[PDB]
Amino acid sequence: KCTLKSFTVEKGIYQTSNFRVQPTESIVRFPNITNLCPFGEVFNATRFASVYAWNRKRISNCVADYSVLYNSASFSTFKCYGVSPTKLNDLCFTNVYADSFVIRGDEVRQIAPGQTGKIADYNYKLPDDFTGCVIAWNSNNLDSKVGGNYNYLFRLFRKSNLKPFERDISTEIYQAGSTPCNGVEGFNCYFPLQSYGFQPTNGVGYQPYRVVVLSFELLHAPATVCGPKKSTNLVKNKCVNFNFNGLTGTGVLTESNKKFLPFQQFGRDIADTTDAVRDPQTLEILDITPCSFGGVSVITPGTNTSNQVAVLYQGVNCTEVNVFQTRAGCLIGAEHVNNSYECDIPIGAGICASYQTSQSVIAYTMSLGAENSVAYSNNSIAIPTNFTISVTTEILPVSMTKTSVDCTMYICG
Amino acid sequence: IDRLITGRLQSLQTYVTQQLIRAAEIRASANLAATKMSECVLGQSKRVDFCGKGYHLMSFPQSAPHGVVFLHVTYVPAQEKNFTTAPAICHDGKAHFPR
Amino acid sequence: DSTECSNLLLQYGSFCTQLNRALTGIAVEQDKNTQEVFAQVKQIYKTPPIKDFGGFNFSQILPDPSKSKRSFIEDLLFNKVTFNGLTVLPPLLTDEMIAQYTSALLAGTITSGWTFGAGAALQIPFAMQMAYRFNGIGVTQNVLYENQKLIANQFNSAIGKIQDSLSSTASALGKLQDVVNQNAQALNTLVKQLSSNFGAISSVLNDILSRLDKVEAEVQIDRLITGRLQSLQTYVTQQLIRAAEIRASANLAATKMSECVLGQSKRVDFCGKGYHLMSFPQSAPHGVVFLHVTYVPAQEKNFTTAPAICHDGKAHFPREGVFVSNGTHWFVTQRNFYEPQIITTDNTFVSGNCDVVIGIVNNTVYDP
Amino acid sequence: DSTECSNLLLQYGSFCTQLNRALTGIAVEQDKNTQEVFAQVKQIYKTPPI
Amino acid sequence: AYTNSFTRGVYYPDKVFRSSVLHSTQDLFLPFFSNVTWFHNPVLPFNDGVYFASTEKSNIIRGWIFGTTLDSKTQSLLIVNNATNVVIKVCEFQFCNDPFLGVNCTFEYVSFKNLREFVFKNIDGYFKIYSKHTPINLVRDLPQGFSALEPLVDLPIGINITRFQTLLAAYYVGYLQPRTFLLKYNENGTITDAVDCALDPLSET
Ligand SMILES: *[C@@H]1O[C@H](CO)[C@@H](O[C@@H]2O[C@H](CO)[C@@H](O)[C@H](O)[C@H]2NC(C)=O)[C@H](O)[C@H]1NC(C)=O
Ligand SMILES: *[C@@H]1O[C@H](CO)[C@@H](O)[C@H](O)[C@H]1NC(C)=O
Ligand SMILES: *[C@@H]1O[C@H](CO)[C@@H](O)[C@H](O)[C@H]1NC(C)=O
Ligand SMILES: *[C@@H]1O[C@H](CO)[C@@H](O)[C@H](O)[C@H]1NC(C)=O
Ligand SMILES: *[C@@H]1O[C@H](CO)[C@@H](O)[C@H](O)[C@H]1NC(C)=O
Ligand SMILES: *[C@@H]1O[C@H](CO)[C@@H](O)[C@H](O)[C@H]1NC(C)=O
Ligand SMILES: *[C@@H]1O[C@H](CO)[C@@H](O)[C@H](O)[C@H]1NC(C)=O
Ligand SMILES: *[C@@H]1O[C@H](CO)[C@@H](O)[C@H](O)[C@H]1NC(C)=O
Ligand SMILES: *[C@@H]1O[C@H](CO)[C@@H](O)[C@H](O)[C@H]1NC(C)=O
Ligand SMILES: *[C@@H]1O[C@H](CO)[C@@H](O)[C@H](O)[C@H]1NC(C)=O
Ligand SMILES: *[C@@H]1O[C@H](CO)[C@@H](O)[C@H](O)[C@H]1NC(C)=O
């Protein structure tokens, strides 16, 4: 009634809707998890270098879990710049560089973009366009020593402040005033680097803190460092949403006989649509079939005779949806009948429906006519002894309604 | 306004294209009706099933809104009997055929 | 099945309803086209168990009961001709129902001639039916009965050449294979147009929605909607134009069923070349085949001829036939087969005197 | 003959090829229409001189 | 010297199975019947990519170098069949300027009687290698016939090339050019024939 925009419906079959199976679940497949990164070598080292001349470790060609860098009790503070702490486990990078150093507990605020003062302007300058993470922890149990640890130095003097990441190692005497250095200190001639001298009795502002900055890069080059190959169990003989190595689709997956060559991953149909895939965790081939769909047609004797209807799910098997499987599709609400009649309402593939016996929609194989063996022989003839004058009506269209449209008044007006 | 012009012009092009395709079908039907007027109202057609079923005697035109109706009058043979038959008969040693 | 695209497509209004309404008219017409060719027979006529047809052998065109019970020739014809929201619907009559109609048309024709087309089927012996078909081309029926073994052998031999043609090449069925090819090429083109960008950043719809913010993604998706909607309007317009050509062909096939199979046509070249005797339908994939049987005259001789002849000052004309001479004697013959009769007062009619007719010749006219 | 336009027109896919193919079907039909009417004679018959 | 390439140098263009089908593809291919340059070891251009092949029985050729300068200055590819297995490194190599094998680094990887055939190309920071090995009867030239080259490696090196040289008894070099090919896939998903669509008017048909 709504499809026809009418409260009265004539006898017929009408398409009212489209049926569609929907994915029952989602699956993901990637290859077996392999080549995990040795990130433990960055954080568990015996000592680091001086913050004026920090030490760099390279990580490449591997996969990792980064969530440990804040879920571990080992790290007193964690930050990320241009990156989110959860999103690390989904991201990828060309290389990872760990910049490693020690500073006193007051100073950790300096390891941030656009900072000013001694660490930022003389030791480790961070720009706005940086991409990476900062891992910081108290190390008074590791780096402090009796009589004071002098292995850690910081720059205090320079001719001008650092550019972004300017690792200036130079040790020459800064001339603050009248005394020329000649390779040594004097009145207002001073050595540009200062010792921390870390001792275990220090207060929390003067205790050593270890820092690692994970200085990431992405180039014009591809990635080499990534999150893990997140995967599910496999599903077969049901409509699912799927992902194989990043190839995504929806369909019914099933085992197949198709013999791919050892390097081939995906199969395509003559119209370039994907028709098969390899499971990356067990190298057998699956056919893909589309998730089932078709027209929905309503069969009615018309509202002037009944509110009863049958419904045809065109091309659908009744498995997907009285109930009866025709070759036109699954037919619901019609009685199958073993008689045959003239076609009342056509369903397709030799099937028709009518409203009959106290009454219901019935479905039957249509009848082409009564059979007749003609009484033929080599010497028998039939001759008509009488006639009927017959008058027959033929109706033919001759004209349409003549129409005119002003294209400017239709479009504009 | 150019979004409305684009959609309304495509809407009107779709209408005129399907009216051109529908007019060609109505012209085929009118050419058939003009042939039935000549061959069955103005003549007695010997063409099988061109003008009703059975052997055509004559037909009459009646007008209808946007069309024509033909009333086709035909002879239908009605009450058959079976007989023995022969292609020829033999008389004075010579074969006779029905004239 | 993208929800974001689906809500933008609502801005285009009725277009998706009228594309389906247009294609539904095409689909209903293909069943109507088929019904008008094959369902011309009121009853499913069937041939007797014994085949006493006067020497004519229909075995290659009648049903094979061991087979759908297609004929031998219908099986050759069925061998030689050979999903993104798109669906193919079944025809209403199955190939087995089409073959029951061509079987009933053929059985009615063989057992009752033209009579089953005009009323009840009236049986007649097959050689006596072929004698009436000889009278229908203007050859006297004694010419059939005196040559019946020759005419039957020429028919049986000419049917054998159909089997050889249909076994030795596929090239004859090119009209039916062309229809299969055109509809496949149109659907493949419609699917391949889903890979086109139409000016968008990508043709993949989820790829756009992953790269872009809501208001920018809508501008990219409206290009794919525009191009994919134009892609369907192009397919549906082409199917509407192509269906009008198939309907013209099915109207012709329905006319050849009535005039060539249910009757004997006088219309020159309508039912093959030569004078039409009869024709037989055979079903084929998406189509029909007519086997048209015609009389062709074969071995002409020259004769002298005259428009009239002179006897007792009266001018005589032939009632049917033409006056001819072998050089010494004058005869009258039927026009389409040389069979010379002596000229008599009942082979001929008088009209006026010897003075008027240009080219009249003197002869005796015998008076029995 | 602009290459800048031609590379944009490729993004519309099959539309250009199926327009050329449609007009080629029109053109081949005109020769068929003409042979169906006029080529109905097997031999080039000639009248006598008298 | 030079010799006719015939129908050789076709490789599988992508990781996709196709079967019983004719596929039209546009990519860098060796044009049909073009000349290869023939050698019995100079530095050579790389262009858009290279087809390389050798008639062999001596096993004299062992590897290749690819780069911009092929020098200690900058990152370049070294590829060697190191008797046990294939070994690859990307480095600024300090070896002799006419390099041979006896009768920093950014990346590393580990894997007449016959014709050995290879294709090399570099696209958006990936280095592609394809190959085939076959028996032969012809001595002096590439044998007239067909066999498609299958991929070996797809290395994410991020580094570019303009020249190459061979490390080491006779071998052939041709250049890939942007071409359209029609490729014939059989039931078992192998490429079994091809048409170079620009070769002649019949191939274009
Ligand atoms: C023209 O036809 C007549 C009749 O068929 C031929 O006359 C007959 O010829 C044979 C052989 O000479 C005789 O046995 C018959 O007795 C003849 N009949 C009569 C009535 O004369 C005549 O020979 C034919 N002429 C030509 C030129 O062929
Ligand atoms: C993946 O791991 C499982 C369990 O170790 C093993 O059975 C399977 O063969 C592996 N698949 C591949 C492709 O290595
Ligand atoms: C319909 O589905 C069932 C499986 O549930 C299958 O056995 C049957 O053969 C199918 N029938 C058709 C006609 O597809
Ligand atoms: C049709 O025949 C089947 C099998 O004999 C039977 O189960 C069914 O009840 C019959 N239905 C009707 C309405 O005859
Ligand atoms: C012929 O039919 C009419 C009715 O149509 C009937 O009245 C008449 O008696 C019949 N004549 C013969 C000879 O059967
Ligand atoms: C005589 O003809 C009728 C039909 O008019 C038929 O039913 C009957 O079977 C025929 N007679 C015989 C002996 O078959
Ligand atoms: C009819 O023709 C077929 C094929 O030539 C042949 O096998 C059959 O024996 C013939 N039948 C008769 C009765 O001659
Ligand atoms: C008829 O006459 C013409 C002209 O004399 C001649 O060419 C021809 O061979 C004759 N015979 C036949 C059978 O036409
Ligand atoms: C027939 O035509 C010829 C010229 O071709 C002429 O000589 C002759 O007189 C004509 N005869 C008649 C009866 O017209
Ligand atoms: C035909 O007969 C008439 C009357 O007997 C005669 O006058 C005329 O000369 C004859 N013509 C010929 C050509 O024999
Ligand atoms: C090679 O790569 C570098 C860095 O991407 C680039 O500067 C250079 O122009 C490239 N050279 C060639 C010949 O492509």
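Residues displayed in chain E correspond, in order, to Swiss-Prot positions 27-66, 81-143, 165-172, 186-242, 263-299.
Technique stated in the header: electron microscopy, 2.8 Å.
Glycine is no exception: its Cβ is also placed from the backbone N, Cα and C atoms.
Going by Swiss-Prot, these are the annotated features:
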type	residues	note
MUTAGEN	E:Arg190 to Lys	Partial loss of biliverdin affinity
MUTAGEN	E:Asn234 to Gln	Increased resistance to neutralizing antibodies
VARIANT	E:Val83 to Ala	In strain: Omicron/XBB.1.5, Omicron/EG.5.1
VARIANT	E:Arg102 to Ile	In strain: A23.1
VARIANT	E:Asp138 to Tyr	In strain: Gamma/P.1
VARIANT	E:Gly142 to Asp	In strain: Kappa/B.1.617.1, Omicron/BA.2, Omicron/BA.2.12.1, Omicron/BA.2.75, Omicron/BA.4, Omicron/BA.5, Omicron/BQ.1.1, Omicron/XBB.1.5, Omicron/EG.5.1
VARIANT	E:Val213 to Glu	In strain: Omicron/XBB.1.5, Omicron/EG.5.1
VARIANT	E:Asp215 to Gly	In strain: Beta/B.1.351
VARIANT	E:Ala222 to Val	In strain: 20A.EU1
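Counting only the Cα atoms, the space from E:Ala222 (variant position) to E:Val83 (variant position) is about 27 angstrom. The two recorded residues E:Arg190 (mutagenesis position) and E:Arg102 (variant position) have their Cα atoms spaced 12 Å from each other. Candidate variant positions: E:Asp138, E:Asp215. Fewest other C-beta atoms within 10 angstroms, E:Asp138. Nearest Cα neighbour of E:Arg102 (variant position) among the listed recorded positions (E:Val83, E:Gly142, E:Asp215, E:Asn234): E:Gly142.
Annotation: no recorded positions among E:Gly142, E:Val213, E:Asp215, E:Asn234 have CA atoms within 10 angstroms of the CA of E:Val83 (variant position).
Taking the C-alpha positions, the distance from E:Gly142 (variant position) to E:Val213 (variant position) comes to 25 Å. Among the listed variant positions, namely E:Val83, E:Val213, the Cβ with the most fellow Cβ atoms inside 10 Å is that of E:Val83. Close to ligand 8, meaning a Cβ under 6 Å from one of its atoms, is not one of the recorded positions E:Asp138, E:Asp215, E:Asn234. In terms of C-alpha distance, the listed variant positions E:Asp138, E:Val213, E:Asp215 place E:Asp138 closest to E:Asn234 (mutagenesis position). In three-state terms derived from DSSP, E:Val213 (variant position) belongs to neither a helical nor a strand segment and is classed as coil. Every protein chain considered, the tally of other Cβ atoms within 10 Å of the Cβ of E:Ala222 (variant position) stands at 20. For the pair formed by E:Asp215 (variant position) and E:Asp138 (variant position), distance between Cα atoms is given as 27 Å, rounded to the nearest Å. According to DSSP, E:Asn234 (mutagenesis position) is assigned to coil rather than to any helix or strand.
All protein chains considered, the CB of E:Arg190 (mutagenesis position) has 16 other CB atoms within 10 Å. Within 10 Å of the C-beta of E:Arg102 (variant position) there are 17 other C-beta atoms, taking all protein chains into account.
The Cβ of E:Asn234 (mutagenesis position) has 15 neighbouring Cβ atoms from other residues within 10 Å, across all protein chains displayed. A distance of 28 Å separates the Cα atom of E:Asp138 (variant position) from that of E:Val213 (variant position).
Every protein chain considered, the tally of other Cβ atoms within 10 Å of the Cβ of E:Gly142 (variant position) stands at 5.
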